[PDB]
Amino acid sequence: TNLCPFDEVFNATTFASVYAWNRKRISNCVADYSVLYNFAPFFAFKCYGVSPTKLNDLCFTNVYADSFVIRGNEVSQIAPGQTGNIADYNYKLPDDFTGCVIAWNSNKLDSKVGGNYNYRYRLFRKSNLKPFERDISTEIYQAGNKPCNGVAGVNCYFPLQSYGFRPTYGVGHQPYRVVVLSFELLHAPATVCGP
Amino acid sequence: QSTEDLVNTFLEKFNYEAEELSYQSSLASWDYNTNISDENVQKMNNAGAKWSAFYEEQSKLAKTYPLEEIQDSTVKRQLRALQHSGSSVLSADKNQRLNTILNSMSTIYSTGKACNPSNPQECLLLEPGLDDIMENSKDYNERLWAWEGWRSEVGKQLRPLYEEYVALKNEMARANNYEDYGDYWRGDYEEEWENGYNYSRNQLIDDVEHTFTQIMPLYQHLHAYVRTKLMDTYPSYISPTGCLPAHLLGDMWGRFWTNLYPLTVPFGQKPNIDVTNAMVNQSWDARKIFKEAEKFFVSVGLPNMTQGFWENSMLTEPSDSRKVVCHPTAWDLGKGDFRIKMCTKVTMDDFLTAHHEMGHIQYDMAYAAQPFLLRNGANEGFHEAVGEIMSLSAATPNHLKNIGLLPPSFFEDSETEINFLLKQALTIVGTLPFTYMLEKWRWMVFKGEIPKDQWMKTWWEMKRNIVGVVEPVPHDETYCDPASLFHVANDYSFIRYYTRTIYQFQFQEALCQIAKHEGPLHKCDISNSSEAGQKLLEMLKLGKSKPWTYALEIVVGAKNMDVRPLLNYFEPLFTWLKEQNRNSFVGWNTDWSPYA
Ligand SMILES: [Zn+2]
């Protein structure tokens, strides 16, 4: 009768940057989604693959507890088959993804007067991300064919820029915290069913 | 790699860097304006510098990319803007000199004083004082002392400086490849596009001219009516055939003739509609005024205001300690924040003003999606116009009844209608001739048609021929009369005003047709019709992405300015005016002088 530790994840003091995604494997416990199924604080309980209306009777192999914080308008891009900066160079969802995306506004915790500068994102990349992949490289991006030579130069730019969240922004620019619960199931006994 | 490719990456770097620096600058200005303290001034200055530094260095960075190579319209429009290359072209020493001259001139205007000949002690500055005499007094002699005075002291000082300014500016322009400074200014209305949407710099001159010729018959009649009425108040001075003497027209420079309403009311006994008293009776408050406005906008179809607006804006005169700048203003700080600052008192005029200001905000909200460089109105004129259209609708007798301010059974009469129209005309028709003249003089001076020796002579001649006003006292070359007006001495373009007016009416007629109004255009109300809103919205969203000509077409169906709509609005008045002056002479003879 081990309760999966979903709790300590939602109310953590801080979440890492957009490009430094956090992965936790949750296996060999019991997870009950009926706690938040009726509560509904979230603007979106949008789910894909599994219907939230009492489908916890099935068995899954592992649970991924992806978590981060982004801008508001970009919440959409956390959806299958959509292309935008966040999708292109930051986090990816396969079209076939099964699991739940839940998001809420947390301006109050995140926003700081004078700006909060601890959340960052990668503007340009040589190519596109492949599925569920992490790039933490800080090497300078080069657009020019002439060599960058490792210095700031014409057509040479550092990859990451800061969100700079501030209290007086519109609903689109205000910080939104996103948690993606992915139910990974393969050919396995799948002890993580969550009765 | 195409330069197109290189260009697109560059443009992405700039976009995020630009918005954040701008927001900071803006926040600082709001703070100063709301709480005026010395410390605040400092912060504002520091932040502003950073933003400018960014723009300048970036602009310099981008003169490098060839303009011709890019083959997509949107990208091109953006690159062009960053590449404007204004002012930096001049050598540093020259730049420094120009800056000094510009500053000196602004100071003289603000601090200038003029004195009563009769009482040496009394000396008055412009804003508090000289203005009042001009605006409210009815004595011939008094008015004269003031007119001459501003001109004699502030003006004479300004002339030597102006001459230098003309030369330097012209040099700057020549370097940037426009022919003269005038061309640079007309450049704003220039568009290059493919299918018959092209407008050229030269064409503006022709169009303005054509339109004026059409408006002339109305002006002539109005001029006559005023003349006859004025004759009663200052009996000896005015002459039946001749032009109106200048000092008697209602403001120091003559721009608007509105102050003459008391003297000229057509049908005096019936009173104008004012709802101020009622508002007090029903206990409306400042927020109530704003709240009502929102409802109008919602009814047409545009979106409701955001939560932030309600919380952060300063809708009321600040109580207690802070000191506040008073102009009614609308602010788009950026990154989503929209705020309005004004002090509201429960008066009818404020109801009307609120509607205008909110209008400016609604446009802004709409163009947000477009990229940073392109987020602005299509041509300078459009922004103001959008706002005005809204106000006209609100003032109509019908709207006021529905809100409940007016009593239920009021029925207007012919007399009241005429009275309303005249008031409007003095403000709108009266301004148009003046604007045309000023701009023409300036364009010519810059080009070189008028030699320096003859600058003053020409000004007066032109006024007599086009606007029908004559000098009270002879003015020699040393004086520099055009300079006194604020815009002239603070380097701004004055064309925007003529164009805006023509546009407003055009928009209104079109919208009204969709809304199915039947009757005189003066009574049209767009309220409660969704369709109208949608059409306007389509234009608003474009921003500067597409050429101005294209935009006008979407709402009104034509690619060019036309003055037929204005004439229709004022048609009921025209007929009346014609009957009234049937006996009197219409026209002016340039010969008469009050110089005598
Ligand atoms: Zn305005």
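Residue numbering: from 1, along the chain as shown.
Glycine residues also receive a Cβ, built from the backbone N, Cα and C atoms like all the rest.
Per Swiss-Prot, the features are as follows:
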- A:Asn11 to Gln (Swiss-Prot position 343): Reduced viral infectivity (MUTAGEN)
- A:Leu36 to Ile (Swiss-Prot position 368): In strain: Omicron/XBB.1.5, Omicron/EG.5.1 (VARIANT)
- A:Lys112 to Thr (Swiss-Prot position 444): In strain: Omicron/BQ.1.1 (VARIANT)
- A:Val113 to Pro (Swiss-Prot position 445): In strain: Omicron/XBB.1.5, Omicron/EG.5.1 (VARIANT)
- A:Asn128 to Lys (Swiss-Prot position 460): In strain: Omicron/BA.2.75, Omicron/BQ.1.1, Omicron/XBB.1.5, Omicron/EG.5.1 (VARIANT)
- A:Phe158 to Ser (Swiss-Prot position 490): In strain: Lambda/C.37, Omicron/BQ.1.1, Omicron/XBB.1.5, Omicron/EG.5.1 (VARIANT)
- A:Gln161 to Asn (Swiss-Prot position 493): Reduced host ACE2-binding affinity in vitro (MUTAGEN)
- A:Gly164 to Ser (Swiss-Prot position 496): In strain: Omicron/BA.1 (VARIANT)
- A:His187 to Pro (Swiss-Prot position 519): Increased resistance to human covalescent sera neutralization (MUTAGEN)
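When the recorded positions A:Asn11, A:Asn128, A:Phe158, A:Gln161, A:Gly164, A:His187 are screened for a C-alpha within 10 angstroms of the C-alpha of A:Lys112 (variant position), the residues that qualify, in sequence order, are A:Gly164. Among the recorded positions A:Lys112, A:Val113, A:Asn128, A:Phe158, A:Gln161, A:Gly164, the ones with a Cβ under 8 Å from a Cβ of chain B are A:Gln161, A:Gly164.
Sorted by the number of other CB atoms within 10 A, the variant positions A:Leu36, A:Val113 start with A:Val113, the lowest. Rounded to a whole value, the Cα-Cα separation of A:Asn128 (variant position) and A:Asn11 (mutagenesis position) is 32 Å. For A:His187 (mutagenesis position), the nearest of the recorded positions A:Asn11, A:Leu36, A:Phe158, A:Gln161, A:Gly164 in terms of C-alpha separation is A:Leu36.
Most buried of the recorded positions A:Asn11, A:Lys112, A:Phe158, A:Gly164, A:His187, judged by other Cβ atoms within 10 Å, is A:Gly164. Rounded to a whole number, the C-alpha distance linking A:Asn11 (mutagenesis position) with A:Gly164 (variant position) is 22 angstrom.
Taking Cβ-Cβ distances under 8 Å and a sequence gap of 6 or more within the same chain, the neighbours of A:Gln161 (mutagenesis position) are A:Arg120, A:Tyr121, A:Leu123.
Looking only at Cα atoms, A:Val113 (variant position) sits nearest to A:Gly164 among the variant positions A:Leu36, A:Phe158, A:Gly164.
Spacing of A:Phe158 (variant position) relative to A:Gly164 (variant position) is 17 Å (Cα to Cα, whole number). Cα separation, A:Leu36 (variant position) to A:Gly164 (variant position), rounded: 31 Å.
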